[PDB]
Amino acid sequence: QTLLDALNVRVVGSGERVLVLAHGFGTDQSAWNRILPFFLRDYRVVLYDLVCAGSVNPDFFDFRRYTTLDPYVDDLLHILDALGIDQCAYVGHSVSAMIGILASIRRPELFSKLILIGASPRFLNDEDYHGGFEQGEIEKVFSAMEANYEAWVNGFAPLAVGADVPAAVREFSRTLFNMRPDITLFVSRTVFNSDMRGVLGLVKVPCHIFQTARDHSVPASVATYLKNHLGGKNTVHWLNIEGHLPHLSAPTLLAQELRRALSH
Ligand SMILES: O=c1[nH]c(=O)n(-c2ccc(O)c([N+](=O)[O-])c2)c2ccccc12
């Protein structure tokens, strides 16, 4: 209840079937603004801000608490229990895909299906696994972010959007620049340190894996990896959308693909 207020929980739409939209890194729930109109007639939509969002009071971001994805999972389950949700479809972008995977292992009855967008269980390369990033490269990123946060945002946002969609570049820049820099750096280490490979097989809920073309954060092989390793019935959607942020860059097409996945 003070948690619902703290994380800007919003419930809209005319339907009864519950659809949770959970934003990822560098954004807030406003990233779903252009999807949302397509779900109000036939869903009950639940949106919230991760505690790291620039829209959330930075006083709530307890560095002693939010050291792994688990406490983010506790926030998500607290919200669904407080709303009296006993079953939903969940859409998680970026880190929210991994949050939803973990939540479903904790509460396998709460989710009818997960829709994962721009999802990766591991970013760092090793001898047996390609995530797309070297440890040395990530360190240099953290240094740049510390040196000049604004410059870092303005250099990274075009790469994350990927396609030449200047409105989405401005929009992602906007929400990243609203995040407090100390929070952004800490969350960025949470993201790069994540390793969800050992838990994928514990998932038993069906997963739709939405993979864009030329996603700077997620090589194509990682979407294949999720399809092979998630424990339940998996479907890969190879979206006709370029870049990591299809909800910002191609909302009308992403909305129709979500509608299709949520039907069957
Ligand atoms: O240089 C980066 N390259 C990246 O691809 N990411 C990143 C990794 C995972 C993601 O889900 C996102 N994202 O933008 O939602 C971004 C970063 C995430 C935080 C900080 C820096 C970076």
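To match Swiss-Prot, the residue numbers of chain A are left as they are there, and the shown ones run 3-266.
Recorded method is X-ray crystallography, 1.6 Å.
Each residue, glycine too, has its Cβ placed from N, Cα and C.
Taken from Swiss-Prot, the feature active site, nucleophile applies to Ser96. Mapped onto three states, the DSSP output places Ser96 (mutagenesis position) in coil.
The active site annotation in Swiss-Prot covers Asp217 (among others). Packing around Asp217 (active site) is summarised by its Cβ count: 25 other Cβ atoms lie within 10 angstroms of its Cβ, all protein chains included. In the three-state DSSP scheme, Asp217 (active site) is classed as coil.
Other C-beta atoms found within 10 angstroms of the C-beta of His246 (mutagenesis position) number 26, with every protein chain shown included. According to its DSSP assignment, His246 (mutagenesis position) is coil. For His246 (among others), the entry in Swiss-Prot reads active site.
Counting Cβ atoms from all protein chains shown, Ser96 (mutagenesis position) has 26 others lying within 10 Å of its own Cβ. Quoted from Swiss-Prot, the note attached to the mutagenesis of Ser96 to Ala states: Loss of activity and abolish interaction with MAX2A.
Here the residue is the original one, while Swiss-Prot reports the published mutagenesis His246 to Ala with the comment Loss of activity.
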State the Cα to Cα distance, in Å, between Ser96 (mutagenesis position) and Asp217 (active site), rounded to an integer.
-> 11
In Å, rounded, how far does the Cα of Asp217 (active site) sit from the Cα of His246 (mutagenesis position)?
-> 5
